[PDB]
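*Asks:* Below is one structure. I have some questions about it.
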2 protein chains.
Amino acid sequence: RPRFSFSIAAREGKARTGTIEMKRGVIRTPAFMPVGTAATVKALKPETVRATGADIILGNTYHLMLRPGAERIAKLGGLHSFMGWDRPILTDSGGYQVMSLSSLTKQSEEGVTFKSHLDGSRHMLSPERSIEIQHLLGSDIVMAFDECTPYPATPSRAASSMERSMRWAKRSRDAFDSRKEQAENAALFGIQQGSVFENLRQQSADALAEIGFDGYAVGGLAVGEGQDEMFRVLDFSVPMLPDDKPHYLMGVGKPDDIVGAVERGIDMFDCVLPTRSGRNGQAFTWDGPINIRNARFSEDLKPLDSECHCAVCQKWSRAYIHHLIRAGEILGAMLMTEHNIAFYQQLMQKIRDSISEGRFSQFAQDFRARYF
Amino acid sequence: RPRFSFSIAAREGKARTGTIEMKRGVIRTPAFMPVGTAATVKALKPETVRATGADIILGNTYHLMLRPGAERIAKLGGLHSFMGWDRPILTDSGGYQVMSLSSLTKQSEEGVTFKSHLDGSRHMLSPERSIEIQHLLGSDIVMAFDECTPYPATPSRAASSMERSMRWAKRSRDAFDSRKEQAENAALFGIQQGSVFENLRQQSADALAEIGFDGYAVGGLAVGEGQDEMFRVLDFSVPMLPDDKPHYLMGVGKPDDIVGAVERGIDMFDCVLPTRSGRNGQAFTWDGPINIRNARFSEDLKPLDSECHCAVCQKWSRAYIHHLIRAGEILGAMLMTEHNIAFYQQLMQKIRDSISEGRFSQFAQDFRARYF
Ligand SMILES: Nc1cc(N)c2c(=O)[nH][nH]c(=O)c2c1
Ligand SMILES: Nc1cc(N)c2c(=O)[nH][nH]c(=O)c2c1
Ligand SMILES: [Zn+2]
Ligand SMILES: [Zn+2]
């Protein structure tokens, strides 16, 4: 396969369905990427993640540079080898989690200096270091290092962050290209910023396209603005990005958000929702999510979802998983997670098929009628 | 298959190797039984437990009567159906864990009344109720309800507990037999008591044989007496039990204890060691156990054990599992547990094969030379 090749097979309105070919595998889009936090998709062996239908997973750069270490993972043969996942891996830049999880973050034009929320150590993450860490990890899709703008943002602050992000996008591009091995085997995605302001999003899109990237992510969303606002922003933002390249909506995972995002042109998604779902009792079903911990499921012999085809719904009942979760049993987490990720992948398959068949709009309608 | 049929295929000294045929499956002996505490073998799907080579698992009656409830499990179709394990299941009487984990235990000739260490509720466990609960669970091998004697024990107290246990063994037998369905489909094991005293063990063995059971367990050991004393007691105790029936050593699981116990006539074992091992970093190897959390394994690319054939040793390195455990990741527990249970099953296979081939004594010697 080629280093990177995105092809759209079918369309319906703004929605697209196709594939991304990379050296390590083919990615069917719209795609959902399970998140591997500390070099592991929570409570799941990589073979199980693949069994759910996943073509690609996301790796958190922030956690990896801290815990085992980027250099260490490289010495061990790369993240793929390390965790046992031989398919594509998209890695975030680490920046977003630096601003969310780390201590004493000192920001500058050069990058960001911060303290670990673990050992209390110190690191100087920058566009160059982030690209380098992602290289050390052996990432297939590398995200440009940016600065996520907090919501709500004033036009002036949103402009400054976006402008800095565009400058950092150029530095990310150059860092990526100067590393021969990485440029020849991996892909690079740029990230659009501009908060909720149309003019800023347009300037960001133009700057990104001018630099040139393999894919374009819509950043700065799913940060407290609500679905209506997110959709309103996506309405004008997605059309600004190059049509022939993948559109990636970062940190978006509620089923209804994904459906609406695909209707607006998004091809890729990632979220912790599925993994953190079965950690509190939340299991997704076609009739809406349910909290397995509720007493009404103590003697329910039916599977988590009536039509889901995952191994969990084939083999175990709600009653058993209810008991497992309430007992604080690890198997409870394993089973809940497998089902949830499988549910998401089935959602992505239903989306891809409906687009390919020109009945996506009807699917979106039927999905919402039942889900809500 | 028959309700119960034990047959010895080979012998070497006191050691035996054979099979127990039951309706739900064949059990190869000497056998190691993984422990399913809250209706789950910690961090493992039942298919994975079977993949390690396990022919049978143990179910904790104490935990089950408390958490989901015996009656509830029965209404749900039995423990086998509930947890997804269709092979034999041996259930303890619940008594031992009543004296170890529960609050305010009030003992009498009728049984034991106690408070739950969970909700703080109250229950009246007796030989009749224990047998009944095990029936409700759908147990294949039912353990008689006894009274484990604390170590050290005075001759007088050991005698009183043993005598009470023999009276409770008779009540267990009668309770079991009066329940047609249970008597026709399940097996009943009696438990020998008498502490470290030879005369008491002899009286217990005689009383048990007089009543008649499908199997005989050596109870009252692995309670703080040390390996030398345990072995010394087994030396004279095992020969007192019927030779043509299975000999079960309860709560014994260190690899060296199992080897020495088999040399003394034991056919069945169960222990939490394997499951609680990979919870602190302990992984068993042929060169002795290792603590995966130790910094020396951070960049060790070799598998947990060099010759182990489990899926974990085929797919992941010490370095990865070291990181997972130190990161508090669930997959760390899943991988450590699978390997440890697989190691135990391989130990049981090496024991069975060496007995069948008349070279067990040599195996025991070689095993210890390397393990220590
Ligand atoms: N919701 C979001 C999640 C993310 N991981 C990111 C990011 O990594 N970079 N930039 C972003 O804007 C962003 C937004
Ligand atoms: N070590 C032991 C573990 C056990 N689960 C038991 C038991 O269940 N009954 N009686 C016993 O003596 C005993 C001993
Ligand atoms: Zn399912
Ligand atoms: Zn192994």
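Numbers in chain B come straight from Swiss-Prot, and the residues shown are 11-382, in order.
Here the Cβ of each residue, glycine as well, is placed from N, Cα and C on the backbone.
From Swiss-Prot, for reference:
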{"type": "ACT_SITE", "residues": "B:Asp102", "note": "active site, proton acceptor"}
{"type": "ACT_SITE", "residues": "B:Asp280", "note": "active site, nucleophile"}
{"type": "BINDING", "residues": "B:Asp102, B:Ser103, B:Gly104, B:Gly105, B:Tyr106, B:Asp156, B:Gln203, B:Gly230", "note": "substrate binding site"}
{"type": "BINDING", "residues": "B:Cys318, B:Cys320, B:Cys323, B:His349", "note": "Zn(2+) binding site"}
{"type": "MUTAGEN", "residues": "B:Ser103 to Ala", "note": "Strongly reduces activity"}
{"type": "MUTAGEN", "residues": "B:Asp156 to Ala", "note": "Abolishes catalytic activity"}
{"type": "MUTAGEN", "residues": "B:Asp280 to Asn", "note": "Abolishes catalytic activity"}
*Asks:* With the Cβ atom as the reference point and anything under 6 Å counting, tell me which of the recorded positions (B:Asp102, B:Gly230, B:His349) are near ligand 2.
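*Replies:* Checking each Cβ against ligand 2, the ones under 6 Å are B:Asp102, B:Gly230.
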*Asks:* In sequence order, what residues of the same chain, 6+ apart, have a Cβ less than 8 Å from the Cβ of B:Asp156 (mutagenesis position)?
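*Replies:* Those within reach of B:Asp156 (mutagenesis position), by Cβ under 8 Å and sequence separation of 6 or more, are B:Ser103, B:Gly105, B:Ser175, B:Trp178, B:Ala179, B:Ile201, B:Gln203, B:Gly229.
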*Asks:* Take the Cβ of B:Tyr106 (substrate binding site) and count every other Cβ within 10 Å, whichever protein chain it belongs to.
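*Replies:* That number is 21.
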*Asks:* In sequence order, which residues at least six apart in the same chain have a CB under 8 Å from the CB of B:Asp280 (mutagenesis position)?
*Replies:* B:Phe42, B:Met43, B:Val45, B:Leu68, B:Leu100, B:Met260, B:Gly261, B:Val262, B:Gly263
*Asks:* In the three-state scheme derived from DSSP, which category covers B:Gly105 (substrate binding site)?
*Replies:* helix
*Asks:* Quick one: of the binding-site residues B:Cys318, B:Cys320, B:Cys323, B:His349, which has its CA closest to the CA of B:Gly230 (substrate binding site)?
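*Replies:* Its closest listed neighbour, by Cα, is B:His349.
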*Asks:* Got a sec? Which of these recorded positions, B:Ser103, B:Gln203, has the most Cβ atoms within 10 Å?
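*Replies:* Result of the Cβ crowding comparison: B:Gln203.
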*Asks:* I'd like the number of other C-beta atoms within 10 A of the C-beta of B:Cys323 (Zn(2+) binding site), please.
*Replies:* 23
*Asks:* Using B:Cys320 (Zn(2+) binding site) as the reference point, find which of the recorded positions B:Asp102, B:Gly104, B:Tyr106 has the shortest Cα-to-Cα distance to it.
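*Replies:* In terms of Cα distance, B:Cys320 (Zn(2+) binding site) lies closest to B:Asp102.
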*Asks:* For B:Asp102 (active site, proton acceptor), list the number of other Cβ atoms lying within 10 Å of its Cβ atom.
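*Replies:* Within a 10 Å radius of the Cβ of B:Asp102 (active site, proton acceptor) lie 26 other Cβ atoms.
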*Asks:* Between the residue listed as 'active site, proton acceptor' and B:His349 (Zn(2+) binding site), what is the CA-CA distance rounded to a whole number of Å?
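*Replies:* On Cα coordinates alone, these residues lie 25 Å apart.
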*Asks:* Within 10 Å of the Cβ of B:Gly104 (substrate binding site), how many other Cβ atoms can be counted across all chains shown?
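*Replies:* B:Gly104 (substrate binding site) is surrounded by 25 other Cβ atoms within 10 Å.
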*Asks:* Within 8 Å of the Cβ centre of B:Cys318, B:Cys320, B:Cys323, B:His349, which other residues of the chain have their Cβ, at the recorded Zn(2+) site?
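*Replies:* Leaving out the recorded residues gives B:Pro313, B:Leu314, B:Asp315, B:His319, B:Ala321, B:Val322, B:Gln324, B:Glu348, B:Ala352, B:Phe353.
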*Asks:* Scan B:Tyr106, B:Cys318, B:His349 for binding-site residues whose C-beta lands under 6 Å from an atom of ligand 4 and note them, or write none.
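*Replies:* With ligand 4 as the reference and 6 Å as the Cβ limit, the list reads B:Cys318, B:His349.
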*Asks:* Given the binding-site residues B:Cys318, B:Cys323, B:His349, which one's Cα is the least distant from that of B:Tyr106 (substrate binding site)?
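*Replies:* If we rank B:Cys318, B:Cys323, B:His349 by Cα distance to B:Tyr106 (substrate binding site), first place goes to B:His349.
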*Asks:* Whole-number answer please: how many Å between the C-alpha atoms of B:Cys323 (Zn(2+) binding site) and B:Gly104 (substrate binding site)?
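*Replies:* With the alpha carbons as reference points, the distance is 35 Å.
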*Asks:* For B:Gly105 (substrate binding site), what is the tally of other C-beta atoms lying within 10 angstroms of its C-beta?
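*Replies:* That number is 26.
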